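J.: Below is the structure I would like to discuss, written out as structure tokens.
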Amino acid sequence: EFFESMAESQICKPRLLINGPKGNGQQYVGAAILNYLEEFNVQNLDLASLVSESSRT
Amino acid sequence: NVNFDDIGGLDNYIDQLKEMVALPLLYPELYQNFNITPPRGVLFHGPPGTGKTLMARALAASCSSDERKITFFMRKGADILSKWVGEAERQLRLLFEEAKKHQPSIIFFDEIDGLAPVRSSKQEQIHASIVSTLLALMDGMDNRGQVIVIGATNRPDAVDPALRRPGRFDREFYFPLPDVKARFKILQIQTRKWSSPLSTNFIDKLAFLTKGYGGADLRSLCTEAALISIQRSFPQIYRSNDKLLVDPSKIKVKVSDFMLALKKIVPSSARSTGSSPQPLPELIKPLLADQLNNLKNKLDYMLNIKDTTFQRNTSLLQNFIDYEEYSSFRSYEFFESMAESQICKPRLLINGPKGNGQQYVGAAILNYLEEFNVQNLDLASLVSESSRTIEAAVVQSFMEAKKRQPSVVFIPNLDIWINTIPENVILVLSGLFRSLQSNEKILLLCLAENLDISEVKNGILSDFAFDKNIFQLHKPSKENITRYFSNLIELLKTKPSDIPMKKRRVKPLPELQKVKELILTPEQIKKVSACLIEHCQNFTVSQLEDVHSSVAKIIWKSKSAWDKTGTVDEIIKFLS
Amino acid sequence: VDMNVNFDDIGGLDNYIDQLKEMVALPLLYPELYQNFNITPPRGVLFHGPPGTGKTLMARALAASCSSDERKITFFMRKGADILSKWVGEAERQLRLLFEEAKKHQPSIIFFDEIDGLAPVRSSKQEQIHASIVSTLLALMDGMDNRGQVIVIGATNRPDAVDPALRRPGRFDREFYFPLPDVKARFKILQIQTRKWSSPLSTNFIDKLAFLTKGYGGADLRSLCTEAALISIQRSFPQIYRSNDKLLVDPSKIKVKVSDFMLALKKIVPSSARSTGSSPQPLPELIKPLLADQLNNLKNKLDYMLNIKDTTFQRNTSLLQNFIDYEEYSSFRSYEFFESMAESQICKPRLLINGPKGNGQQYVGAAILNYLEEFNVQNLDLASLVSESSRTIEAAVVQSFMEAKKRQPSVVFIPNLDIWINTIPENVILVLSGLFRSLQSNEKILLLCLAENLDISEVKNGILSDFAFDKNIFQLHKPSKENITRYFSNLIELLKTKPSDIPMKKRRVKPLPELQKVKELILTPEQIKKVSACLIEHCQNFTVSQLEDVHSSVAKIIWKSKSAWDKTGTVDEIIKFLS
Amino acid sequence: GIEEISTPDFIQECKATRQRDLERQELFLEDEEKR
Ligand SMILES: Nc1ncnc2c1ncn2[C@@H]1O[C@H](COP(=O)(O)OP(=O)(O)O)[C@@H](O)[C@H]1O
Ligand SMILES: Nc1ncnc2c1ncn2[C@@H]1O[C@H](COP(=O)(O)OP(=O)(O)O)[C@@H](O)[C@H]1O
């Protein structure tokens, strides 16, 4: 109960914002990161995935 | 089969379901004497995996299946409706004639919200016909026979309100996610047919660890822990392609297998949105216990949780077993008029700065109020279902809070909820709370981050009576930060012989038969604690957890070192 | 499901029993009177009302009560659209065979329970599978050939879901509204359900139960009596709930007491509480000192507004008993003139109750709706408008007003008018005002609006000016000194009680028998006067909500020390709280 | 035609008497072997 709680305390609020000038290779950086985190479960929240299904808002 | 001793908790419902299945058949002269009929139809409702189908199967195959056999028909609501235009009504009629000819019978409609939903959408007219034939078929007040209709659902407002009336489903039973005693009973039921049964202190710690679990999740936990014990005690039977390496039972499911099953099994209360009701975690507890208890004291004052000596609601059959009875008229209605006169208007607004652990305080308060009917008016709880409007969902949640009378209308993140929820349904909720009587036990619990009081006395929440009932979560004190930063020190002072690392075995796995002191002065510990408290000056819980995580990474990175001077120097270098 | 239930089993529907005898039994006995005028008897009634009112009971009692002679009446019964299958064929063919077998056994009653699923309204899509059933039903009910003595009864919750071609003479010429029963009919239902019992209840206890069960239907009263009997079985013989073998009990000394009904009233939620509007109920016994001085005035105002206590015309509870007990006595100048001058007393019934914020309006509205017992309450509050997610606001307001236009003694009820005129859209108030000005004067649709701190400038030259709230504004003033004195006198009567009077339950000294299987209270009267003076002086110019706050805060202190005999500490804590 | 004769109410009645007549033919074969 001590070591599992100090091992799970190493993630606090995992956030990241990559911000550069217009056209500075963001569409490649995002794909390379999502390939690097291939063990995760990626939930895309872009516009092409939300407005695709017409039943759900 | 399943009998009543396979059900953990739910003893009130076991005693209340025996007066409409068992006792009508067993004692037919004590029900004919009063010219009464058993209620004949129950709506089970609750989270998935709580024991509704188990209760129906126990009620079928437990109440005297010896000469007066009770048959059991299990149907799903999505099974009855088909792709045609007349199949569902005829199939319902066939099921009810088949249950009428086998006269003591129990029909069980699992997930009846699919068969008979609420009338707010869905044209092409067939669901009105299915609902009408269902309403006309389960007439329990014209002696159709001895059919008992049991309908299971997640929340009872997803069922058509015409079915929640006398004659149809009379009684509604809430099947909750089990508390610590019921989880103890469930884990004792699941670990009773084992060969090496667990102790009492084992099942107590398993019941304390399994927060937010149901019955099915505890069953999968026990099954997966047993599978890990077979996978660990005799691991040679997997990779070896040979024949039976037969092995006796020296297997014992210890702590290190349940601790892996706990992280391999996800609960069904980790799928519902909002704050899952659970106590404060063991890390943040010294930051938030002292302000939680005051809230509990406030909730013990305005709700009468401790001095509920007139409302001790258990199975009242047990009250008639263990107590006895007692002008004689006045002592009922006068003291029941002054006993319900203690609840006046239960309101509470927990309001602190941003990131001050409100998502933990809400879950801890909802864990304190387990015997209440929590109705969550969270954003993701209303905008998820597309079958209802925000208006109708808020009104139906309030009405389910009004029917089941000890209830909590819980609005997490009120500062967002007054911006992304329109003013129409806020004024609707205001008018619904204003039409309540004062002696009604509907607590309005709202938790807000950095809300202005001008919205509380002059704004849109001015007609909710949050005038004296505002509790202020403040940032934790220095004596609380000093105790919160006292597991990093006890991780700085553990020598690497106690850190449970992995070391390879020098000898291979056998096969069966073929039939120092760590260098850390107390001045360094004192200087680490002093700089770690001096950095966290007037901080919130989120910033304290950020500092705790960023120091724990530095400590756990150098976890095999025996001289902690570099780790202490890196800790002071980060906090500067 | 066609038992021996007759007409003495139904209570409070004595007017429709006469008409059902008029159209089922009396043509069989007397065919010479019906053939004297060349009239066919009316055949086919649509029963409609709230659920749990007695429609199926009336159908079964009509089938069994008129067949007590040797003139048998077969009772064909159909559940609501159980007759249609996955193919196109049997839905019309089974109705054909049903009407043919009803033609064969000539005195017959076909009972369509839940006919709103069998004959629905013609929608935009999915036309075929119900219109092909409505067509054969309409052509079989009032076809060219004589149907015979087949009395068609339908039953529904709402009649608008049935097709309008069915609601027509020859098929459904009579439409019977079964109302949620009043206090005399609830008395009679409670007397009927507790009739077979071995130890019967008293008359005044059934009267007090009839007053306590406001909002209950007939099915709710049956469920109440059933749960009272079950709690009596649990109280007398608990040990049958623990054994799995049939123990030997005796069906005596199991008499139902008052304490079983008082728990059954808590276990039973009626169909009034399942609705989303304001449930009509009397003033609770705590706040009845605070409000019943100024509720009674409202009653007097309503007695001058709706002519409740002046009922000489339109007293039609039962026309046949009216023809039995009373006696008849130019033609226009003795009937039509006096009917016009009796109907011309209701001019435009409106009432706006307007008090300060928290002055007990949620109690006054429910008490007025309890007083208007013979009226049809249509709640135009926000929750009932937005609860049906398929409807719009405008359609719900128009539907509620059109439901109030029929069953003409009706009340359109808008609680929280200050919220209503701020959160309903502005065109809906104009729709409702146009519906109210397109009424005749002599129509008894009362507009009852309750508001909290509403400005008179909004009803003078605002958005409520087109409702004629001119003289009909009643002001709920704050409660005076004597009402607060009586309220806190009941609180003091709680304080000066003994711990032997406070009901604590028991711990039984002996277990239940197994069954054969087959000090002095020290409280000076000066301290009572000090506590009463402090409660009076603290609650100066308070509303009902602040008075209930002080009452709850002092009742908690009193129920803290409910066992202590030295009541000086609780008096000191009470005086310390009000400072 | 037999798609019209085979209707699910008669089908469930015929499965009831089908298990009855399965049991009947079993008892009758053992009866004609024992007698
Ligand atoms: N209260 C309980 N006590 C003991 N076992 C339970 C309980 N609730 C669930 N279970 C376990 O979960 C299973 C029942 O799941 P199910 O009845 O389908 O849940 P639901 O009806 O909520 O979908 C059973 O196999 C049983 O072992
Ligand atoms: N007016 C009444 N008088 C006497 N009993 C009634 C009355 N209304 C209802 N009941 C009781 O309620 C039970 C159920 O009524 P029900 O037929 O379900 O009405 P509905 O079909 O309108 O819901 C009946 O068995 C009857 O005993």
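Numbering, chain B: per Swiss-Prot, residues 409-734, 751-939, 1318-1378 in sequence.
Header says: electron microscopy, 3.1 Å.
In case you wondered, yes, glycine gets a Cβ from its N, Cα and C as well.
So Swiss-Prot lists these for the protein:
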- B:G454, B:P455, B:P456, B:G457, B:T458, B:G459, B:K460, B:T461: ATP binding site (BINDING)
- B:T445 to A: Severely decreases phosphorylation, causes a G2/M transition delay, and leads to sensitivity to 6-azauracil (impairs transcriptional elongation); when associated with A-11; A-67; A-94; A-212; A-230; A-241; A-259; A-285; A-304; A-369; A-370 and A-380 (MUTAGEN)
- B:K460 to A: Increases YTA7 binding to the HTA1 open reading frame outside of S-phase. Increases localization of RTT106 and RSC8 to the HTA1 gene locus. Increases nucleosome occupancy at core histone loci. Decreases transcription of HTA1 (MUTAGEN)
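Tell me about the surroundings of these features in the structure.
T.: In sequence order, B:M482, B:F516, B:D518, B:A560 make up the list of same-chain residues 6 or more apart from B:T461 (ATP binding site) whose Cβ falls under 8 Å from its Cβ.
Within its own chain, B:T445 (mutagenesis position) has B:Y439, B:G548, B:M549, B:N551 as residues 6 or more apart in sequence whose C-beta sits under 8 angstroms from its own.
DSSP assigns B:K460 (mutagenesis position) to a helix in the three-state reduction.
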J.: Which binding-site residues from the set B:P455, B:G457, B:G459 come near ligand 1, judged by a Cβ under 6 Å from any of its atoms?
T.: B:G457, B:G459
J.: Using a 10 Å radius around each Cβ and counting other Cβ atoms from all shown chains, which of the binding-site residues B:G454, B:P455, B:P456, B:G457, B:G459 yields the largest count?
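T.: Result of the Cβ crowding comparison: B:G459.
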J.: Can you tell me the CA-to-CA distance separating B:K460 (mutagenesis position) and B:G454 (ATP binding site), as a whole number of Å?
T.: 8
J.: Setting B:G454, B:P455, B:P456, B:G457, B:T458, B:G459, B:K460, B:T461 aside, what same-chain residues sit with their Cβ within 8 Å of the center of the Cβ atoms that define the ATP site, listed in sequence order?
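T.: Output for this site, in sequence order: B:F452, B:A560, B:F583, B:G622, B:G623, B:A624.
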J.: From the recorded positions B:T445, B:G454, B:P455, B:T458, B:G459, B:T461, keep only those with a C-beta under 8 angstroms from any C-beta in chain C, and list them in sequence order.
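T.: Near chain C - Cβ to Cβ under 8 Å - we find B:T445.
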J.: Who sits close to B:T458 (ATP binding site): which same-chain residues at least 6 apart have their Cβ under 8 Å from its Cβ?
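T.: When sequence neighbours closer than 6 are ignored, B:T458 (ATP binding site) has B:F583, B:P584, B:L585, B:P586, B:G622, B:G623 within Cβ distance under 8 Å.
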